[PDB]
Amino acid sequence: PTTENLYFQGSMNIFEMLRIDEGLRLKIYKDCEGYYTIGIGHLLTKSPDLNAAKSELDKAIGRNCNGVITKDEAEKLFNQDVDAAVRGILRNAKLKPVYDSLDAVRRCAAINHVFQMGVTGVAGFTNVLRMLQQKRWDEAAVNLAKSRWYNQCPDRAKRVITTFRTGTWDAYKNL
Ligand SMILES: O=Cc1cc(O)ccc1Br
């Protein structure tokens, strides 16, 4: 690796990782599962009603947005969603011990997964959680690849699954 590539490690963190997986959109749009979304993967509501989604948006941002936000507002909402995912792992008696056993880069993949799926969805993956705590990385990844989370929307999940396999940032390189 060049001095370049050894530096890529310090450029990557959970915010840059989720930013690649979720993208950045300043107007309400439907994600791959058809849920209204905005910003960096902020799911507004699972209602098919755009009006509900606009309502959730104005609550979340605190102004009359009419479906559109700024980059700064997107980043603020993103930071809030990241903190919620972390806090949801740390208070959960099933997820915390597994998270504590992980290295720094797989801990980012765990926060990413909870950001995407929510706590109860992730904590339900009993086999994946035990494989990870036992450092059975290849099996954990194969089992994540069976999930509906990955299969209904592979492009948003694939790099998280690669990161659980390898504990490196390689899947985020060379976009
Ligand atoms: O915390 C979330 C999480 C998510 C996973 O897919 C595996 C392990 C953990 Br600890």
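Numbering starts at 1 and runs along the chain as it is shown here.
The way this entry was determined, per its header, is X-ray crystallography, 1.5 Å.
Using the three backbone atoms N, Cα and C, a Cβ is placed for every residue, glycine included.
Here Swiss-Prot flags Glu22 (among others) as active site, proton donor/acceptor, drawing on experimental evidence. A helical conformation is recorded for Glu22 (mutagenesis position) in the three-state DSSP classification. Non-local neighbourhood of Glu22 (mutagenesis position): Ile40, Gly41, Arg156, each in the same chain, at least six residues away, with C-beta under 8 Å from its C-beta.
Residue density at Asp31 (mutagenesis position): 19 other Cβ atoms are found within 10 A of its Cβ, drawing on all protein chains shown. The feature active site, proton donor/acceptor is assigned by Swiss-Prot to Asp31 (among others), with experimental evidence given as support.
According to Swiss-Prot, the mutagenesis experiment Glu22 to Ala, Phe, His, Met or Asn (Swiss-Prot position 11) carries the annotation: Complete loss of enzymatic activity.
According to Swiss-Prot, the mutagenesis experiment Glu22 to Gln (Swiss-Prot position 11) carries the annotation: Complete loss of activity.
According to Swiss-Prot, the mutagenesis experiment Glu22 to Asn (Swiss-Prot position 11) carries the following note: Loss of 84% of enzymatic activity.
The DSSP secondary structure for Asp31 (mutagenesis position) is coil. Looking at Swiss-Prot, the entry for mutagenesis of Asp31 to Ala, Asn, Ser or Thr (Swiss-Prot position 20) says: Complete loss of enzymatic activity.
Under its mutagenesis annotations, Swiss-Prot gives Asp31 to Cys (Swiss-Prot position 20) the following note: Nearly no effet on specific enzymatic activity.
A mutagenesis experiment is reported in Swiss-Prot for this position, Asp31 to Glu or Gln (Swiss-Prot position 20), and the note states: Loss of 99% of enzymatic activity.
As a published mutagenesis entry, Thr37 to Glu (Swiss-Prot position 26) appears in Swiss-Prot alongside the note: Complete loss of activity at neutral pH; covalently bound substrate. Reduced to three states, the DSSP call for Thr37 (mutagenesis position) is strand. Here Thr37 (mutagenesis position) comes close to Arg25, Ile28, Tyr29, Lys30, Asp31, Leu43, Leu44: these same-chain residues lie at least six apart in sequence, with C-beta atoms under 8 angstroms from its C-beta.
Among the mutagenesis entries in Swiss-Prot is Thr37 to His (Swiss-Prot position 26), noted as: Facilitates transglycosylation more effectively than hydrolysis; covalently bound substrate.
Quoted from Swiss-Prot for the published mutagenesis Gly41 to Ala (Swiss-Prot position 30): Almost complete loss of enzymatic activity.
Quoted from Swiss-Prot, the note on mutagenesis experiment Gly41 to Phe (Swiss-Prot position 30) is: Almost complete loss of enzymatic activity. The enzyme is destabilized by 1.5 kcal/mol.
In Swiss-Prot, a published mutagenesis experiment is listed as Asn143 to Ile (Swiss-Prot position 132), annotated 5-fold decrease in enzymatic activity. In the three-state DSSP scheme, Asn143 (mutagenesis position) is classed as helix.
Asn143 (mutagenesis position) has a Cβ environment of 21 other Cβ atoms inside 10 Å. For the mutagenesis experiment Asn143 to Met or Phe (Swiss-Prot position 132), the note given by Swiss-Prot reads: 2-fold decrease in enzymatic activity.
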